[PDB]
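Participant: If you scroll down you'll find the structure; I have some questions about it.
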Amino acid sequence: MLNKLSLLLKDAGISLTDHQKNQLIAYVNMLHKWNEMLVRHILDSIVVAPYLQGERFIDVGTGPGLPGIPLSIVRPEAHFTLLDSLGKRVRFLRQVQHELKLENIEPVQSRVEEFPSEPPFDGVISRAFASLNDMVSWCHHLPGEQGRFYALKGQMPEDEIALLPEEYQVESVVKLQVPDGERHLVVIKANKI
């Protein structure tokens, strides 16, 4: 009830068509039934949306759709595959897809490998892993030759970056100062050859 007002207050800086906001609104009512952390997860997912390069993305271990759903709402021209191992989450995501009438998402049940990934993704995102290294190791088969790994951290993840395999490079780090509210988006790519 008061979650929206807070979310509206936070969006101060991000534009959103009434349509996009209505989908977001419905999503919060559905997510609430599924269950201030919620608002914070929705906001984080939205602020990062602009930095995802490409048109084909996958959210590994999406759960009830975080950051996946909020991302699909604010990036209508991009396609988001929402992956989870538990059919219960996938079924929820399908309801959401129906309620908000999302046309750019694909709820799919499968573990990381059980997933085809025939046609590579431009971007892989996830909040299910303990560290950057874990994420890249588990999702390594997903990004195209030019695809990227996106991870949202709080303070500069110096140790985790240092623990990244030589075969992977931090292409960029986006320090976000909006909201404490310290946020760093790490963009990783596999080194060629």
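Chain A is numbered as in Swiss-Prot, which gives 1-35, 48-191, 194-207 for the residues shown.
Heads up, header says this was done by X-ray crystallography, 2.4 Å.
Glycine is no exception: its Cβ is also placed from the backbone N, Cα and C atoms.
What Swiss-Prot records for this protein is below:
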MUTAGEN   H53 to A  Decrease in activity. Very low-level streptomycin resistance. Slight decrease in AdoMet affinity
MUTAGEN   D71 to A  Lack of activity. Low-level streptomycin resistance. 10-fold increase in AdoMet affinity
MUTAGEN   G73 to A  Slight decrease in activity. Streptomycin-sensitive. Slight decrease in AdoMet affinity
BINDING   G73, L78, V124, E125, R139  S-adenosyl-L-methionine binding site
MUTAGEN   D96 to A  Lack of activity. Low-level streptomycin resistance
MUTAGEN   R123 to A  Slight decrease in activity. Streptomycin-sensitive
MUTAGEN   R139 to K  Decrease in activity. Very low-level streptomycin resistance
MUTAGEN   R139 to A  Lack of activity. Low-level streptomycin resistance. No change in AdoMet affinity
MUTAGEN   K165 to A  Slight decrease in activity. Streptomycin-sensitive
MUTAGEN   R197 to A  Strong decrease in activity. Low-level streptomycin resistance
Participant: Which of these binding-site residues is closest to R197 (mutagenesis position) if you go by CA atoms: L78, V124, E125?
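Facilitator: Answer for the nearest of the binding-site residues: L78.
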Participant: Which site among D71, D96, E125 has the most other CB atoms no more than 10 Å from its CB, taking these as recorded positions?
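Facilitator: Result of the Cβ crowding comparison: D71.
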Participant: Of the mutagenesis positions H53, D71, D96, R139, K165, which one sits closest to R123 (mutagenesis position) when you measure Cα to Cα?
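Facilitator: Minimum Cα distance from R123 (mutagenesis position) across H53, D71, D96, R139, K165 lands on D96.
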Participant: For the C-alpha pair, I'd like the distance in angstrom between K165 (mutagenesis position) and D71 (mutagenesis position), rounded off.
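Facilitator: Cα-Cα distance, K165 (mutagenesis position) to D71 (mutagenesis position): 16 Å.
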Participant: Using other CB atoms within 10 angstroms as the count, which residue among the mutagenesis positions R123, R139 scores least?
Facilitator: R123
Participant: Find the shortest Cα-Cα separation between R139 (mutagenesis position) and the binding-site residues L78, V124, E125, and name the residue that gives it.
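Facilitator: Answer for the nearest of the binding-site residues: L78.
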Participant: Counting only residues 6+ away in sequence within the same chain, which have a CB under 8 Å from the CB of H53 (mutagenesis position)?
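Facilitator: When sequence neighbours closer than 6 are ignored, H53 (mutagenesis position) has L78, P79 within Cβ distance under 8 Å.
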Participant: To the nearest Å, how far is the Cα of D96 (mutagenesis position) from the Cα of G73 (mutagenesis position)?
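Facilitator: Each residue's Cα considered, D96 (mutagenesis position) and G73 (mutagenesis position) end up 5 Å apart.
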